[PDB]
Amino acid sequence: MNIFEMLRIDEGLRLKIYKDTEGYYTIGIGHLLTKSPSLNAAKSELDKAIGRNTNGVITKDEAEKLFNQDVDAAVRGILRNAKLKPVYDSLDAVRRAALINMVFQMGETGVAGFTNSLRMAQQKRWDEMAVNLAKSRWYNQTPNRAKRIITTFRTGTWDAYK
Ligand SMILES: [Cl-]
Ligand SMILES: [Cl-]
């Protein structure tokens, strides 16, 4: 199992513009296009992202290319973040994947916001962190996914995804 497979499981894959769990225009493998309620604005963004006139549809290869960029960006975003870097550096390989995932879904700013869970992660207090992560809007809005990430952090294994 790895980060790509893991996120592909959590986000799915759609070749047409769609609305996420929060109502935002998205496409491919969890690629957020815009927060604006306008479909046109979403279409413009998509064309701009792909480099062609898409008419709201992409191909699998195109989806994957956006995905690659997105993972890379997430990783890099974590590494440049003062609050995130240290955490990431302290973790093992599976848990790092859990952190990348959260960053992918919610942005660097959002995760940097889980201050208390981050501190617990650094102290390697697994069960406490899992309780703390649960007390969040994130967990209340997308509980199944959150559960998967939580287990991952708690156990340091890919059991939730097998
Ligand atoms: Cl982009
Ligand atoms: Cl969910």
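Our numbering is plain: 1 for the first residue shown, then up by one each step along the chain.
Each residue, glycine too, has its Cβ placed from N, Cα and C.
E11 (mutagenesis position): 20 other CB atoms within 10 A of its CB, across all protein chains. In Swiss-Prot, a published mutagenesis experiment is listed as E11 to N, annotated Loss of 84% of enzymatic activity.
Quoted from Swiss-Prot for the published mutagenesis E11 to Q: Complete loss of activity.
Secondary structure from DSSP puts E11 (mutagenesis position) in a helix. The active site, proton donor/acceptor feature in Swiss-Prot is assigned to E11 (among others).
Here the Cβ of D20 (mutagenesis position) has 16 other Cβ atoms within 10 Å, regardless of which shown protein chain they belong to. Swiss-Prot documents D20 to A, N, S or T as a published mutagenesis change and attaches the note Complete loss of enzymatic activity.
Here Swiss-Prot describes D20 to E or Q as a published mutagenesis experiment; the accompanying note says: Loss of 99% of enzymatic activity.
Annotation comment: Swiss-Prot describes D20 (among others) as active site, proton donor/acceptor.
Annotation for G30 (mutagenesis position): same-chain Cβ neighbours under 8 Å, separated by at least 6 residues, are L7, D10, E11, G12, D20, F67, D70, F104, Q105. Secondary structure at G30 (mutagenesis position), as computed by DSSP, is coil. One mutagenesis experiment named in Swiss-Prot is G30 to A, and its note says Almost complete loss of enzymatic activity.
Summarising the annotation, Swiss-Prot assigns substrate binding site to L32, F104, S117, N132. Sequence-distant neighbours of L32 (substrate binding site) (same chain, six or more apart, CB under 8 Å from its CB) are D20, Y24, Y25, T26, listed in sequence order.
Within the set of recorded positions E11, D20, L32, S117, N132, no residue has a CB atom less than 6 Å from any atom of ligand 1. A Cβ distance below 6 Å to any atom of ligand 2 is met by none of the recorded positions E11, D20, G30, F104, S117, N132. Taking Cβ-Cβ distances under 8 Å and a sequence separation of 6 or more, the neighbours of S117 (substrate binding site) in its chain are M129, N132, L133.
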